[PDB]
Every structure is written in C-alpha cells, then in structure tokens.
Amino acid sequence: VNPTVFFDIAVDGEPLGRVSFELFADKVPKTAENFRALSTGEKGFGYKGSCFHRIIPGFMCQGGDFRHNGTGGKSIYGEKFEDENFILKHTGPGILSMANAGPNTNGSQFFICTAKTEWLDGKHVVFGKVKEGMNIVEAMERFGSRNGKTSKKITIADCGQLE
C-alpha cells in the first residue's frame, strides 16, 4: 500500500532514464505524503522541471529546490515541517532522505544516497528508497564533482505516481 513515484531524468535536455521510489508511508506518512504530492504536482507546484543541483560522487545526489540552487523549495504544508521520526536509517545506496537546515526545517529538498551514510542518522528523515533505476542514479552521479557542482544540467523532465 506504500506509494510508488517515478522521476524521468534528463541530462542537458536529453533523456537518461526513469528512477522509481517506494515511499514509506506506513512509517513516515507526513514526509512520504509531501514527496508524493510534490511529485504528482497536484497542489500546483512540485518537482517537475526542477534540477539536481548538488551531486557528490560516492556520497549523494540532492535535488528538490524547485530557486534551483539549494536555497529554496517549500513543503505542501504552507511552512517548513517537523522531523517526523528517525525510525529509518541511512543504510546504503538508494536511501531517499530529507535535506534540511537543522532540526524541524523540512521543505522540499531531498537526497538520494549512493553509499551508506550513517553519520546522517538522527539528523535527516529517511522516508523512501529507490525501487527501480538505481543504475540511472549511478549514471547521474558521474556528472557530479568533489564540490557538488554538476558538469551537465540534471533535470526531472517528468514525474508522477505509479500503480
């Protein structure tokens, strides 16, 4: 019953592939619902057309700032929302987790881990995992850099809910 969402990724405007996620609504319903709604666009805003602005190989891909550089984004709740819980841990590649600016400042930015990142446990709310297309995340990762700047424009060309 956990929702599935997809991103169709493009690189300098050229199709790359689809990444799909399981969202752990059974665990973290408020956080899963935020990401689900932003992916469908059903509130009038969300992830379609946004970019992955920070990619560090071996670490994570970060996106969801739909100011396009890590300073913006907003939740579906009209303000930034609380850390729902830290039940789920950063256990390896594919983990989907909320970016934030300190305790209880969740908006729309998220990251996809490409490694185990246990130092983030208890700081960032894990709320999903890649289900299909981890290979597409691995292809995206190669356009990142040590300081996170991407060498090509990585975009969510389309997104929505599956099944």
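The residue numbers of chain A are those assigned by Swiss-Prot, with the residues present covering 2-67, 69-165 sequentially.
Determined by X-ray crystallography, 1.7 Å, according to the entry header.
Even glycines carry a Cβ here, placed using N, Cα and C.
Here Swiss-Prot notes a mutagenesis experiment, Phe60 to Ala, with the remark: Loss of ability to stimulate MAPK/ERK phosphorylation. A mutagenesis experiment is reported in Swiss-Prot for this position, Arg69 to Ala, and the note states: No effect on peptidyl-prolyl cis-trans isomerase activity. Reduced interaction with BSG/CD147 and ability to induce leukocyte chemotaxis. Per Swiss-Prot, mutagenesis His70 to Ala is noted as: No effect on peptidyl-prolyl cis-trans isomerase activity. Reduced interaction with BSG/CD147 and ability to induce leukocyte chemotaxis. Here Swiss-Prot describes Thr107 to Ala as a published mutagenesis experiment; the accompanying note says: No effect on peptidyl-prolyl cis-trans isomerase activity. Reduced interaction with BSG/CD147 and ability to induce leukocyte chemotaxis. Experimental mutagenesis is annotated in Swiss-Prot for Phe113 to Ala, with the remark: Reduced ability to stimulate MAPK/ERK phosphorylation. In Swiss-Prot, a published mutagenesis experiment is listed as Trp121 to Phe, annotated 75-fold decrease of sensitivity to CsA. What Swiss-Prot notes for the published mutagenesis of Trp121 to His is this: No effect on peptidyl-prolyl cis-trans isomerase activity. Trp121 to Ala appears in Swiss-Prot as a published mutagenesis result, with the remark: 200-fold decrease of sensitivity to CsA. Reduced ability to stimulate MAPK/ERK phosphorylation. Listed in Swiss-Prot is the mutagenesis experiment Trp121 to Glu, annotated as follows: Loss of peptidyl-prolyl cis-trans isomerase activity. Mutagenesis annotation in Swiss-Prot: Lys125 to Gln, described as Acetylation-mimetic mutant; no effect on its interaction with TARDBP; the structure shown retains the original residue. Among the mutagenesis experiments that Swiss-Prot reports, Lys125 to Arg is described with the note: Loss of acetylation and interaction with TARDBP. According to Swiss-Prot, the mutagenesis experiment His126 to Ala carries the following note: Loss of peptidyl-prolyl cis-trans isomerase activity and interaction with HCV NS5A. Loss of ability to stimulate MAPK/ERK phosphorylation.
Swiss-Prot feature annotations superimposed on the structure.
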residue : record               : contacts (Cβ under 8 Å, 6+ apart)
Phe60   : mutagenesis position : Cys115, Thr116, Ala117, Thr119
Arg69   : mutagenesis position : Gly75
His70   : mutagenesis position : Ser51, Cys52, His54
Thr107  : mutagenesis position : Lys82
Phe113  : mutagenesis position : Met61, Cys62, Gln63, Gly64, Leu98, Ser99, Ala101, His126
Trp121  : mutagenesis position : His92
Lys125  : mutagenesis position : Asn102
Count the Cβ atoms, other than its own, that fall within 10 Å of the Cβ of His126 (mutagenesis position), considering every protein chain shown.
20
Secondary structure at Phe113 (mutagenesis position), reduced by DSSP to three states:
strand
